[PDB]
2 protein chains.
Amino acid sequence: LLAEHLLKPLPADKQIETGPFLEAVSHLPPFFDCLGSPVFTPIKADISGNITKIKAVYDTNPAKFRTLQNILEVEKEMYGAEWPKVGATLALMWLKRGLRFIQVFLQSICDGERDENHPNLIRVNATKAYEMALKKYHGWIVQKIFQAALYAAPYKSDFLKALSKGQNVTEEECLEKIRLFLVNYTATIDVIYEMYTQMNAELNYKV
Amino acid sequence: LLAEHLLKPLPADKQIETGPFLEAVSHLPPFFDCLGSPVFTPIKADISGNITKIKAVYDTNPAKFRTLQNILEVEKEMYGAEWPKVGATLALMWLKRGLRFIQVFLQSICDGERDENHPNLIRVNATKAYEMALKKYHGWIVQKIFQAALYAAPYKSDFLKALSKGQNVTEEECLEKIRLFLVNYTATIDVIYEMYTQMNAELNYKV
Ligand SMILES: CCCCCCCCCCCCC/C=C/[C@@H](O)[C@H](CO[C@@H]1O[C@H](COS(=O)(=O)O)[C@H](O)[C@H](OS(=O)(=O)O)[C@H]1O)NC(=O)CCCCCCCCCCC
Ligand SMILES: CCCCCCCCCCCCC/C=C/[C@@H](O)[C@H](CO[C@@H]1O[C@H](COS(=O)(=O)O)[C@H](O)[C@H](OS(=O)(=O)O)[C@H]1O)NC(=O)CCCCCCCCCCC
């Protein structure tokens, strides 16, 4: 899945380019097929959702929107007091919290975080990724959903196995494959988070 | 909403005109917006997408697919073992369940079914809806999720109002306006169901 479509390394000036960024992340939603139960299908559709809205905006004037920063700043002027709860800016605001979940989730598995009593489960890693990436932005109902949903969770091994289908590589080799992917993935997500902060564009509302 | 677009009548042969089906039902996702909670947004995604896929498979030869019945009888021949669990057929297989939920749900409200313990919840109605149209194609986890999502359900009052979009209607006038929609709506659906029975194209798998 992930380490064929590696993420371009972070540029000097820290300016992510929309087009290629979208090409790269448009590869992550099938992530969720590895999770292996159609419960998760709607999450996946939600993120694809975001990626498309961004790609739409971008496609409308690829020069005006060469970078992600260009998207945020151009929309800020363009829409109202409405901003940033509008347009691609909103799409990204959320997309990034999905990317982060993935990001923290993989890292956790990659770091031998486990439940000493039940090593082959993913609760504690999903939960930690959920704690840090989405929980702040979800009401009680939704976490009650997240909570059920954590029973569609596959076994850890079965994820990995599945997360590297065919390919042909130890569980171990598999984890390094991630550890490399994670380097740029993480650098990138952190810039996007920076960007949002510096442009007062994060919103704290819940769902 | 629901009654600026009403489903055509029913032909002498019960055959269903596809473009005027796709056109007509695609004013129904907007609906879920009326429940007033971003919880239900993914729900609508999955109907939106049912329609999309049904539509493209149509566009590709609107002569061969002039009817819904045509969709099934053609796809049936176009794959082996594959059909029914393929293409617009499967798309419509699921669409009819959402579309049924939407009917039965309203039908209930429109008939004043409620809980005397609180006639401004719609939770007994969502439930009849769900049990009758979708519960047996969902596995235990989805069902949990439904039960949780049922807590983001609005009140009957506001739900009715959100529907009205302040066309300045009275509240039992709004009920009335639905019952009208419900007529041909409840037919079309019933037919699609017969279709699917009589074609041997139902499947029973849970999710
Ligand atoms: C961040 C929160 C934490 C994570 C949350 C985890 C996710 C929770 C989501 C739970 C499930 C939501 C409901 C969606 C259910 C769908 O899976 C089902 C069946 O989906 C079908 O799957 C099929 C896949 O085929 S299969 O793998 O071989 O099965 C098809 O893809 C089909 O699309 S198609 O165009 O390709 O043909 C597709 O609809 N959809 C439904 O159940 C219909 C939903 C109608 C909802 C009605 C509203 C009820 C809600 C109550 C409102 C008060
Ligand atoms: C009949 C079946 C039972 C009924 C089913 C009930 C519904 C189940 C699904 C529950 C919800 C699933 C999770 C998604 C929740 C989303 O509402 C949130 C917010 O999403 C944003 O909502 C917004 C709505 O706007 S707002 O009202 O102004 O807020 C925007 O639409 C924005 O999209 S945008 O591109 O157009 O801009 C959109 O992402 N989505 C998330 O939190 C992202 C989820 C990330 C993936 C989670 C991965 C963890 C899953 C567990 C894995 C073990």
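Shown for chain A, in order and in Swiss-Prot numbering: 3-209.
Recorded method for this deposit: X-ray crystallography, 3.2 Å.
Including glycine, each Cβ sits where the backbone N, Cα and C put it.
In the structure as shown, the Cβ atom of A:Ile45 (mutagenesis position) sits within 10 Å of 18 other Cβ atoms. Recorded in Swiss-Prot as a mutagenesis result, A:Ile45 to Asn carries the remark: 18% decrease in activity.
For A:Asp48 to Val, Swiss-Prot lists a mutagenesis experiment annotated as follows: Significant inactivation; 15% residual activity. Taking Cβ-Cβ distances under 8 Å and a sequence separation of 6 or more, the neighbours of A:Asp48 (mutagenesis position) in its chain are A:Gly100.
According to Swiss-Prot, the experimentally introduced change A:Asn52 to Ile is described as follows: Significant inactivation; 15% residual activity. Under the three-state DSSP scheme, A:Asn52 (mutagenesis position) falls in the helix class. The number of other CB atoms found within 10 A of the CB of A:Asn52 (mutagenesis position), across every protein chain shown, is 22.
For the mutagenesis result A:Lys55 to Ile, the note given in Swiss-Prot is No loss of activity; 90-97% residual activity. Sequence-distant contacts (6 or more apart, same chain, Cβ under 8 Å) of A:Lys55 (mutagenesis position) comprise A:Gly89, A:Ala90, A:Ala93.
Of all Cβ atoms in the protein chains displayed, 21 besides its own lie within 10 Å of the Cβ of A:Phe103 (mutagenesis position). A:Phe103 (mutagenesis position) falls within a helical segment according to DSSP. Listed in Swiss-Prot as a mutagenesis experiment, A:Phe103 to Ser is described as follows: About 25% decrease in activity.
Here the residue is the original one, but Swiss-Prot notes a mutagenesis experiment at this spot, A:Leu136 to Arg: Significant inactivation; 5% residual acti vity. Annotation note: A:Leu136 (mutagenesis position) sits in a coil segment as assigned by DSSP.
Counting only residues at least six positions away in the same chain, the Cβ atoms of A:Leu3, A:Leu4, A:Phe33, A:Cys36, A:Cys176 sit under 8 Å from the Cβ of A:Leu165 (mutagenesis position). Listed in Swiss-Prot as a mutagenesis experiment, A:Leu165 to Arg is described as follows: 46% decrease in activity.
For A:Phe183 (mutagenesis position), the same-chain residues that are 6 or more apart in sequence and have a Cβ closer than 8 Å to its Cβ are A:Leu4, A:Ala5, A:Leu8, A:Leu9, A:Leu108. In Swiss-Prot, a mutagenesis experiment is listed as A:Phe183 to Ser, annotated with the note No loss of activity; 90% residual activity.
For A:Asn52 (mutagenesis position), the nearest neighbour among the mutagenesis positions A:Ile45, A:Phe103, A:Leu136, judged by Cα separation, is A:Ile45.
In this entry, A:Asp48 stand out among the mutagenesis positions A:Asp48, A:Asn52, A:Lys55, A:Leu136, A:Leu165, A:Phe183 as having a C-beta under 8 A from a C-beta of chain B. For ligand 1, the neighbouring mutagenesis positions among A:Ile45, A:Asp48, A:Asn52, A:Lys55, A:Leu165, A:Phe183 are A:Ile45, by Cβ distance under 6 Å.
Put simply, A:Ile45 (mutagenesis position) is 12 Å from A:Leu136 (mutagenesis position) when counted between their Cα atoms. Contact annotation for mutagenesis positions (A:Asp48, A:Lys55, A:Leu165, A:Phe183) versus ligand 2: A:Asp48, A:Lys55, each with CB under 6 Å from a ligand atom.
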